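**Student:** Attaching a single structure in structure tokens format; questions to follow.
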Amino acid sequence: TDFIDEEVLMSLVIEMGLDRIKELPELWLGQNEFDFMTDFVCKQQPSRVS
Amino acid sequence: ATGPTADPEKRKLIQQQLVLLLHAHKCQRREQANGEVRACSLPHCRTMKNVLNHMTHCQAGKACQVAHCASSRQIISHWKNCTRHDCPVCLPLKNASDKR
Ligand SMILES: [Zn+2]
Ligand SMILES: [Zn+2]
Ligand SMILES: [Zn+2]
């Protein structure tokens, strides 16, 4: 064995509890809206503090 | 607040989608193996099975109205290169392999 197995995904489904799903939610990894592996660069303070 | 810009409920959703995406990739062979094996122990993988056939040929990414296509398409590009180290996506998937 050198790769993943369908029963290994079933084991992770049970580990996470994904058998309780009903509808799949949305994500936007193809846009600036959710850069899933970026850094906390957004830290700033408004012009009203100046 | 609870974490950095890249670590919200959307990352909890990539961990959920990853497992369904990997199951869908396997599950697509079960039906081709005989021609009528439509049955599955996780019916919810059908959403990913349908989306995989789209994202493997799609090119509209930045504006593709199928949010699941642009979403799922980014997961494997991350995972494949990240395998050299521990990560919220790669770590649980590597640990799960011990089951069989
Ligand atoms: Zn399935
Ligand atoms: Zn698409
Ligand atoms: Zn990773």
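Quick note: numbers on chain A are straight from Swiss-Prot, i.e. 220-269, in order.
Backbone N, Cα and C atoms are what each Cβ position is placed from, and that goes for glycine too.
According to Swiss-Prot, the mutagenesis experiment A:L243 to E carries this note: Inhibits transactivation activity; when associated with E-246. Among the mutagenesis experiments that Swiss-Prot reports, A:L246 to E is described with the note: Inhibits transactivation activity; when associated with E-243.
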**Student:** Taking 10 A as the limit, how many CB atoms besides its own sit near the CB of A:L246 (mutagenesis position)?
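**Tutor:** A count of 23.
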**Student:** With every protein chain in view, how many other Cβ atoms are within 10 Å of the Cβ of A:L243 (mutagenesis position)?
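**Tutor:** Other Cβ atoms found within 10 Å: 18.
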